[PDB]
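Undergrad: This is the structure I have questions about; it appears just below.
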Amino acid sequence: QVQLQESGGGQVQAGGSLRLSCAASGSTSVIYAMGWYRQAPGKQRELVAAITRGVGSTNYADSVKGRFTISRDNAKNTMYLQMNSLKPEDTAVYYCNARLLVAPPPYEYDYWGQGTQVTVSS
Amino acid sequence: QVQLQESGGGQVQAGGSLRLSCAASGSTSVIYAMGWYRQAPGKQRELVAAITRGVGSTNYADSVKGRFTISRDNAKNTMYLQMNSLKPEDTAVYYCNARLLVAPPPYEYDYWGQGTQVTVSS
Amino acid sequence: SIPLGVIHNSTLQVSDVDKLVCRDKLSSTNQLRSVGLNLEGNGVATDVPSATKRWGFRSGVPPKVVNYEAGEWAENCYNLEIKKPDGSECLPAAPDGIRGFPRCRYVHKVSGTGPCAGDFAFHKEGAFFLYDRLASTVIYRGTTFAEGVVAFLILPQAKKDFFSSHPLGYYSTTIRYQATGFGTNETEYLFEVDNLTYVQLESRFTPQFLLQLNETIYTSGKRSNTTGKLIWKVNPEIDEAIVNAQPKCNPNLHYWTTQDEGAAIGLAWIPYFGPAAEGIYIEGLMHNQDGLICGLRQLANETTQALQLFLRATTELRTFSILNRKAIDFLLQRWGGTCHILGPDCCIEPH
Amino acid sequence: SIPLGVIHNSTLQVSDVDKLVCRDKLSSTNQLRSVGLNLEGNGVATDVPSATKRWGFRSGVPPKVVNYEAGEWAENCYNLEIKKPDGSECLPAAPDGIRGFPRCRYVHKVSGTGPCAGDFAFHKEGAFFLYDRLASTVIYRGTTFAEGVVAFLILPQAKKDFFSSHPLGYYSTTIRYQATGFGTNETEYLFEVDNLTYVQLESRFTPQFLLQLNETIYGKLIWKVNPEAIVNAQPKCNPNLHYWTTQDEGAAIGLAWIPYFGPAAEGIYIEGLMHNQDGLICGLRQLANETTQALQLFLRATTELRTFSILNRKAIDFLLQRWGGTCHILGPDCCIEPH
Amino acid sequence: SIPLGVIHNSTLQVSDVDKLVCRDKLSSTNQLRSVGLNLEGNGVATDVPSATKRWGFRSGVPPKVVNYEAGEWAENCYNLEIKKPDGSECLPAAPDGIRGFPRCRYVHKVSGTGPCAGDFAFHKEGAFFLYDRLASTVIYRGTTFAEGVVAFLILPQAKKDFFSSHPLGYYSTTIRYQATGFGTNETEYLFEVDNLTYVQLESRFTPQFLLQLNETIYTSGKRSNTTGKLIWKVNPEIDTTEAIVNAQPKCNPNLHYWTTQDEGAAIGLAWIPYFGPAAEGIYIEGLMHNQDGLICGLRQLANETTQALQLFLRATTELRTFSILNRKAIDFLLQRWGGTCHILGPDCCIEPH
Ligand SMILES: *[C@@H]1O[C@H](CO)[C@@H](O[C@@H]2O[C@H](CO)[C@@H](O[C@@H]3O[C@H](CO[C@H]4O[C@H](CO[C@H]5O[C@H](CO)[C@@H](O)[C@H](O)[C@@H]5O)[C@@H](O)[C@H](O)[C@@H]4O)[C@@H](O)[C@H](O[C@H]4O[C@H](CO)[C@@H](O)[C@H](O)[C@@H]4O)[C@@H]3O)[C@H](O)[C@H]2NC(C)=O)[C@H](O)[C@H]1NC(C)=O
Ligand SMILES: *[C@@H]1O[C@H](CO)[C@@H](O[C@@H]2O[C@H](CO)[C@@H](O[C@@H]3O[C@H](CO[C@H]4O[C@H](CO)[C@@H](O)[C@H](O)[C@@H]4O)[C@@H](O)[C@H](O[C@@H]4O[C@H](CO)[C@@H](O)[C@H](O)[C@@H]4O)[C@@H]3O)[C@H](O)[C@H]2NC(C)=O)[C@H](O)[C@H]1NC(C)=O
Ligand SMILES: *[C@@H]1O[C@H](CO)[C@@H](O[C@@H]2O[C@H](CO)[C@@H](O[C@@H]3O[C@H](CO[C@H]4O[C@H](CO)[C@@H](O)[C@H](O)[C@@H]4O)[C@@H](O)[C@H](O[C@H]4O[C@H](CO)[C@@H](O)[C@H](O)[C@@H]4O)[C@@H]3O)[C@H](O)[C@H]2NC(C)=O)[C@H](O)[C@H]1NC(C)=O
């Protein structure tokens, strides 16, 4: 329904900037909070960024406040994480979730993309 | 529907008196104004006398006023023109009409007899 | 704010509610009456081709009724049985309390088919339909009625000179019609002479004339059994209130009203032994005065606007408490409170 | 012109408004009440054979209904289910507001076939049929009634001891009969104890005696058994008045005021007894008789289906007559005392 | 014994009928009025799952009806079409004079089945159901109503400030629900957007949310499938996005009233019923927000009055009552000038010159 897809990741130097994109089709009305999560190998999943569908409020982690920006185009059904000032600790697989509100009788919720690797080289 | 049959015409001396009769059957009651018309050869048809069914009012022409009298018997379905003081100008065919009021879907109205000849000899 | 009139020395004065005049003497509720006056006494045409064009069909407005206590003899009355072309009825059935007009001379019974746009039949002029001491605003199916207006009144000291005594036979004939295209401007009427003979109807014909045609046809037409309906056609050839606003006001008033109580004492008070529903009225005539009763005819025409507005506001199906509300207001105006022993407001005076 | 009575010092006298009575103090509308008194207390026969002769059928007269606010316990009540020989019904169905008469000791149920000449059933003597605070002139089908009359009163300064307190438990028995030829003089009544067994009726039988016959007896079978105002007009007057009336508005206090958590249609009434005085109530019975002559004529003139506003009209007439207008300090018309 | 209130310079006090005060100046019957204030302004929960819990079924009590003249705008109104499981009806048909409540913002239309153990539906709290100037104690089938209370009142006669002027058209949307097991504690509701698509309904859902959940589903809810009816369940981790004194949990300071137009106000040729406004064009709107001490005084007074009104209705035998105010006017006038009232005495408060 809200089939997600990450894009834009790859190898990139420390201190640079990168833009990650997450897109969805199918429904895209029912979505309520697109976000950004990350997993380093051997580590638990921790929050990175979050934005409400109506751009009601944006939330960022303390380790990422002031360097990351989360935005959206509305009439593209897309969402961007434009970020700056990389450090090697950000080398991990970045994921976007699309937690929606209503959902059909399967009642699954919290849709999840396959993730895209971001590698920071210093 | 009210067959008008006149009677009493014929040859008569000038200055005498004569009675013309006109009878009808079939409907009778619907009759509204029995009357009298006259036609000399080569002349147009002109008024002579008129009486309403209920003896409401009698009307006479100026050339004949004071000499003619129109009456009726009601319970005989007949009408009489008793006339006096003949003159040769009255030599003509006399007609009785029975113009009635309602009439059925043929809507003909104003019935006519075949006319009787009154000849004044001087 | 419906006006009411006060009678004094055979003179009618429309009373101003805020004037609080002290001349009128009220001592009981027997002095408050309501009168229903017919429209035909105002000079309007009463033949059915023209009396029908004042009647229309509307949907979306509920009906209301009022009661009146005294009436007036009606020369012409109507009775409708209109049906749709499909076969469905057009007029509502009469409620239980509704009955036909008591006193009629000629009853114009119309039955046929035509378009029926709305749900109810209303008067295009604003008047009422009177059904035996019940003035309505909608035509009911199969009940005799006469169109008129209602007036509210105060009798002087109740000397029984009004509506109780006559200062100085009932026979009604039914005339049956047949209409097609009812409710429209392209309509046709036929005076039903009998079961197979009809005569085309026009506006010039009067009820006395029609009854003459009924006889001259039956005694002469011989009614040949050609079978089928034949339509006959008459040979086209020969054959302080001012009233002057109304074209004509009738100088006489020939009224009927309900029994004056008392009276019947023998054994007739028992409903089982009493009179039927039509033998309870009284009769009278008030032709002596002309200025009074023409003034009454204008008062009912003046008060019909405020009566219609009041009926729209209320939510009662049947209204009976207009006069009691007037009496309570009268007492509350003058003895309402704190009145001066010498003042225009409070009528009490020394000695 | 309805006669009304005034009670003062436990004495009853009719009110002559023409003489402009000033003793009566009408302080409020709570002093105006109408009471329905049964016709049986006057001494009439109550058995079915002699109580049927007083009802007759008529057509062409519309029915009328008036209300009453207080009543009296009825020893005998009647319930009719009569139908035509062809199966058609004779009596009209009771309207929505009509309910059976409360406080009946015995209920006589008569069912059968007989001629029905008229549309409605009327009382031959001019009295009323009482239906739970709604008096009517016609009989409805299946509804219990009791023959009685209606009187109008002015209470003494609302002392609340009258019709609210008794100056000085309900069990109803059903008695079933079967009738043939109802409405005429040739009529037969058979008392049914158990479907296939009947007992012929006699004019001297009492409601009690019919009950012991149920025990006495033990293909339908028929058995034969061989055992100011003066009330001087009435053959008998009851010296006791066991009344009922609608509840006091101030009586209910608890949570039961909610219609959902409330008493049923039969748990409303309040009962009492007024046997201490004799001249007062036997004066009430004659006043109730005398006022029916004018009440029937009033109902005939009006076009109202059910009349609820007779007392309000009386209060308006009293108040438009005494303070009518422009009266005098010394004038006797308005009974005003300067000092 | 029905209490009534008297306004004095925009201050309300329950009339001291026991103390029998004659400072109140009653002049005419135009000065008596009744007002149908509704319960929603008292702070009660109005959502369908919790509002239904206040109505129950009873058999053995006849219904009664009371007339009221003016009213107040209602934000939420109800419309029931409950039917027995076997197809039998439960709610009685509305009589001829009953009409739907005017000036409703949202109309919650409820349909479905449920056991019906009584003849009529009553209010458990003791309030009324209001149908267009006719308060009733029972629910009729298919007619819009709003629950509330009625108060009787005596106005000033200065300038007809109340219910005739503004101290200083409309759109109603219908919301359709489906209910099963109505009238019991096991009832279940579903909000209907079309035939084969429903959403399970909770208590926290406001009508603005339901209209939004409507719009989102039509946009991308895959209604164009032939699978059958489906039930949508909202995620459970997202929020839904004597001088009277007042004792209610909340009182609404403002009052938005409608009333029948004045008889003298209309002047155009619209008094004829034929050339006249329909049943929805009669009313006249206003807004009385200048004072809040008086308005919350009104709400408490109607909260008290229903105790005596319900007992008066039980005693009477009339189907519809229109003569409460006339009886008060007659009673007031029989007590003051009833008989032999002394000039010097304070009971008959007349003045010497
Ligand atoms: C005139 O105004 C009054 C005041 O606003 C209206 O009063 C309401 O009446 C209803 C019906 O009787 C009451 O219903 C009950 O509510 C209970 C729940 O409590 C409510 O109030 C709680 C606050 O505390 C209350 O009790 C304390 C006790 O010390 C009081 O001091 C305090 O003042 C309160 O009254 C709230 O916390 C809570 O959320 C509630 O709002 C229910 O438990 C109770 O249930 C019984 O009845 C049910 C219905 O029959 C039944 O299903 C249950 O099984 C159970 O038997 C009942 O519903 C209201 O409480 C009361 N209002 C308030 C705010 O208390 C009055 O209705 C009004 N009249 C009209 C006609 O409008
Ligand atoms: C108020 O109080 C008065 C006085 O008690 C009461 O009057 C009685 O009731 C009515 C009059 O309204 C009247 O009824 C008639 O009674 C006769 C009875 O016949 C017997 O009458 C004598 C009574 O003492 C008795 O002694 C004689 O021997 C006689 O037999 C009865 O016959 C009438 O019925 C008719 O019968 C004839 C014959 O078959 C029929 O032709 C006719 O059509 C009737 O059917 C009728 O019932 C009664 O007599 C009055 N009693 C007295 C003592 O005067 C009022 O009725 C009461 N008012 C109300 C409203 O209740
Ligand atoms: C109280 O008393 C007054 C005064 O007597 C009555 O007044 C009459 O009211 C009727 C109804 O409104 C008026 O009727 C109108 O007739 C018009 C035809 O012309 C009139 O005037 C000319 C001369 O000016 C004359 O031919 C003759 O007097 C005519 O009567 C119509 O055109 C009017 O409207 C009709 O046509 C239009 C256009 O098609 C439609 O829109 C209308 O619906 C309708 O069909 C109208 O019918 C009449 O003129 C008034 N008379 C006077 C003297 O003023 C009140 O009716 C009465 N009130 C009551 C009884 O309640």
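Throughout, chain C uses Swiss-Prot numbering, with the displayed residues spanning 32-199, 212-282, 502-613 in order.
Every residue gets a Cβ built from N, Cα and C, even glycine.
Straight out of Swiss-Prot:
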{"type": "MUTAGEN", "residues": "C:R64 to A or E", "note": "Complete loss of virus capability to enter into host cell"}
{"type": "VARIANT", "residues": "C:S65 to P", "note": "In strain: Isolate mouse-adapted"}
{"type": "MUTAGEN", "residues": "C:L111 to A", "note": "About 60% loss of ability to counteract host BST2"}
{"type": "MUTAGEN", "residues": "C:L122 to A", "note": "About 60% loss of ability to counteract host BST2"}
{"type": "MUTAGEN", "residues": "C:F535 to R", "note": "Almost complete loss of infectivity. No effect on transport of GP to the cell surface and incorporation onto virions"}
Undergrad: With DSSP assignments reduced to helix, strand and coil, which class does C:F535 (mutagenesis position) get?
TA: coil
Undergrad: Can you tell me which of the recorded positions C:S65, C:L111, C:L122 is spatially closest to C:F535 (mutagenesis position)? Compare CA atoms only.
TA: C:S65
Undergrad: Same-chain residues six or more away whose CB lies under 8 A from the CB of C:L111 (mutagenesis position)?
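TA: Sequence-distant Cβ neighbours: C:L122, C:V141, C:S142, C:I170, C:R172, C:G173.
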Undergrad: What count of other C-beta atoms do you get within 10 angstroms of the C-beta of C:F535 (mutagenesis position), across all chains shown?
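TA: Looking across every protein chain shown, the total is 16.
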Undergrad: According to DSSP, folded down to helix, strand and coil, what is C:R64 (mutagenesis position)?
TA: strand
Undergrad: What's the straight-line C-alpha distance in angstrom from C:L199 to C:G212, 12 residues unmodelled between?
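TA: The gap of 12 missing residues is bridged by a Cα-Cα distance of 16 Å.
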Undergrad: Where does C:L111 (mutagenesis position) sit in DSSP terms: helix, strand, or coil?
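TA: It is in a strand.
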Undergrad: Under a three-state reduction of DSSP output, how is C:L122 (mutagenesis position) classified: helix, strand, or coil?
TA: coil
Undergrad: Taking C:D282 and C:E502 as the modelled residues on either side of 219 missing ones, report their Cα-Cα distance in Å, whole number only.
TA: 47
Undergrad: Would you count the other CB atoms within 10 A of the CB of C:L122 (mutagenesis position), including those on all shown protein chains?
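TA: A count of 20.
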Undergrad: Below 8 Å Cβ to Cβ and six or more residues apart, same chain only. Which residues does that give for C:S65 (variant position)?
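TA: Sequence-distant Cβ neighbours: C:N98, C:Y99, C:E100, C:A101, C:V181, C:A182, C:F183, C:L184, C:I584, C:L585.
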